[PDB]
2 protein chains.
Amino acid sequence: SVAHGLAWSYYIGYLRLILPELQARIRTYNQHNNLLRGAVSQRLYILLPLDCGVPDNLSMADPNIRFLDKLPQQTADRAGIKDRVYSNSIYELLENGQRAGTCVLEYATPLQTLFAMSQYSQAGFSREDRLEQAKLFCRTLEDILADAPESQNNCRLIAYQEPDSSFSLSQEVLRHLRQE
Amino acid sequence: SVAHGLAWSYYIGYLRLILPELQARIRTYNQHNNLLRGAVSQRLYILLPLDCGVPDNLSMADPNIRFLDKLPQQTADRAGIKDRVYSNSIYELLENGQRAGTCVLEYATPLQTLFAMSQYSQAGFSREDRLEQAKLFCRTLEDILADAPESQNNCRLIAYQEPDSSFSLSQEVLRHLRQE
Ligand SMILES: Cc1sc2ncn3c(SCC(=O)O)nnc3c2c1C
Ligand SMILES: Cc1sc2ncn3c(SCC(=O)O)nnc3c2c1C
């Protein structure tokens, strides 16, 4: 299925390559100017919106999630690209206008592929199937990461479905953060 | 199908985002120290090996394809990653130990997802199906790029299937280059 392949692609072509090196990058940042602040958490927080809406700025999604810093970028030779670069961004989570947590955080971009395929008629992908494909993407990624030696206790899947309109993305992440 | 999704992912999540900006990056490089050399071609050359073997160094694949330079990297905010970086590499193609062409060149990494899925039993993907999925990936990508407004005359798909062992990847690319 589409989402089956997208989840394997997300692991094979991305997470398997950055997760083995994430813990060291995070420690280098925490050991850096950051002297008086709380340490960045050790896991990649991956936002999995089941509506497949992947905006490019998280502060648009919630002004309680504000960008703090970029992690030291990782480079590797990949598929003929010398020094292919992996950047990741650090966000602070605000709770009543005070810092309640700090983590590397991003959206699972393959969900945007499902969104776009549902928009383009040439994809032969129905809007009405997108929700179940997004759930299947998340379930498959969970299945993979449970057994994968790279992704062992250094990412956190945050899946959610917005209503009512009363939704706090920051509270979703904070729920997962403080359970460690 | 798996490869259907992978081809839409490759376009939506990558090619649609770098191709609109490639021509300007290539011109900036050609207008740069490069004063006496031939200009880099205007298209992204995408290697599509139907055996799904995506090595990380092209000089391993053929010593007649040798790395020349990195293009000026492109950055954009993406899915919560500030200044997500797209690097691409420039290769020269040798013919009888003289430069016969110069182009931006890389492998279509989603083919490596098919390769890996055929290797991992949890993917439920048979080795015997990989060849037809790789062909379907290429066919779908061609179908997409024909209609896509981004990818109009700025990439070149190089699909091939090695035997005999007598195969020249450099000659494949040079065939496509000199037809412009
Ligand atoms: C084969 C695949 S899936 C996938 N998903 C997210 N990726 C990222 S983060 C933000 C982005 O998509 O640009 N960087 N590479 C990937 C990537 C790759 C390279
Ligand atoms: C969603 C997808 S597919 C895909 N295919 C190749 N991509 C590249 S080149 C080399 C690489 O894979 O790392 N950079 N991003 C991608 C990419 C992304 C971000």
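Since chain A takes its numbers from Swiss-Prot, the residues it shows come out as 154-185, 187-317, 320-336.
Positions of Cβ are set from backbone N, Cα and C atoms, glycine also.
The DSSP secondary structure for A:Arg238 (mutagenesis position) is strand. Residues within less than 8 Å, Cβ to Cβ, of A:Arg238 (mutagenesis position) and separated from it by at least 6 positions along the same chain comprise A:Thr229, A:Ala230, A:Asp231, A:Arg232. The 3',3'-c-di-GMP binding site feature in Swiss-Prot is assigned to A:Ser162, A:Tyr167, A:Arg238, A:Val239, A:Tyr240, A:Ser241, A:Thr263.
The DSSP secondary structure for A:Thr263 (3',3'-c-di-GMP binding site) is coil. If you look up Swiss-Prot, you'll see A:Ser162, A:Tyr167, A:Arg238, A:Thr263 marked as 2',3'-cGAMP binding site.
As annotated by Swiss-Prot, 2',3'-cUAMP binding site applies to A:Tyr167, A:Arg238, A:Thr263, with the evidence given as experimental evidence.
According to Swiss-Prot, the mutagenesis experiment A:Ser162 to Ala carries the annotation: Slight decrease in c-di-GMP-binding. Renders the enzyme sensitive to 5,6-dimethylxanthenone 4-acetic acid (DMXAA) drug, leading to activation of the STING1 pathway. Renders the enzyme sensitive to 5,6-dimethylxanthenone 4-acetic acid (DMXAA) drug; when associated with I-266. Cβ neighbours of A:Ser162 (mutagenesis position) (same chain, under 8 Å, six or more residues apart in sequence): A:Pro264.
Experimental mutagenesis is annotated in Swiss-Prot for A:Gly166 to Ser, with the remark: Slight decrease in c-di-GMP-binding. Neighbour count (other Cβ atoms within 10 Å of the Cβ, all protein chains): 21 for A:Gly166 (mutagenesis position).
Counting every protein chain shown, 18 other Cβ atoms lie within 10 Å of the Cβ of A:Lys236 (mutagenesis position). Experimental mutagenesis at this site is recorded by Swiss-Prot as A:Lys236 to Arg, annotated: Loss of deubiquitination by USP44.
Where Swiss-Prot documents A:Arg238 to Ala as a mutagenesis experiment, the accompanying text is: Abolished cGAMP-binding. Abolished ability to induce autophagy.
Taking a C-beta cut-off of under 8 Å and a sequence gap of six or more, A:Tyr240 (mutagenesis position) has these contacts in its own chain: A:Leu170, A:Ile171, A:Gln227, A:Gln228, A:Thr229, A:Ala230. What Swiss-Prot notes for the published mutagenesis of A:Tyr240 to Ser is this: Strong decrease in c-di-GMP-binding.
As a published mutagenesis entry, A:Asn242 to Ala appears in Swiss-Prot alongside the note: Strong decrease in c-di-GMP and cGAMP-binding.
Counting only same-chain residues at least 6 apart in sequence, those with a Cβ under 8 Å from the Cβ of A:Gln266 (mutagenesis position) are A:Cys206, A:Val208. Listed in Swiss-Prot is the mutagenesis experiment A:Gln266 to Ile, annotated as follows: Renders the enzyme sensitive to 5,6-dimethylxanthenone 4-acetic acid (DMXAA) drug, leading to activation of the STING1 pathway; when associated with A-162.
For A:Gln273 (mutagenesis position), applying a Cβ distance below 8 Å and a minimum sequence separation of six or more within one chain yields A:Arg281. Listed in Swiss-Prot as a mutagenesis experiment, A:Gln273 to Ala is described as follows: Abolished translocation from the endoplasmic reticulum in response to cGAMP-binding. Reduced phosphorylation by TBK1.
In sequence order, the recorded positions from A:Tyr167, A:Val239, A:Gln273 that place a Cβ under 8 angstroms from a chain B Cβ are A:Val239. Among the recorded positions A:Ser162, A:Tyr167, A:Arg238, A:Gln273, residues whose Cβ is positioned under 6 Å from ligand 2 are identified as A:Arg238.
It is 23 Å from the Cα atom of A:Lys236 (mutagenesis position) to that of A:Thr263 (3',3'-c-di-GMP binding site).
For the segment bounded by A:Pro317 and A:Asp320, where 2 residues are absent from the model, the Cα separation is 5 Å. Close contacts with ligand 1, defined as a Cβ under 6 Å from any of its atoms, occur at A:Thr263 among the recorded positions A:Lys236, A:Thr263, A:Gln266.
Apart from the site residues A:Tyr167, A:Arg238, A:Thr263, the chain places the Cβ of A:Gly166, A:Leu170, A:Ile171, A:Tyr240 no farther than 8 Å from the centroid of the site's Cβ atoms, the recorded 2',3'-cUAMP location.
Geometry remark: A:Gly166 (mutagenesis position) versus A:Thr263 (3',3'-c-di-GMP binding site), CA distance 12 Å.
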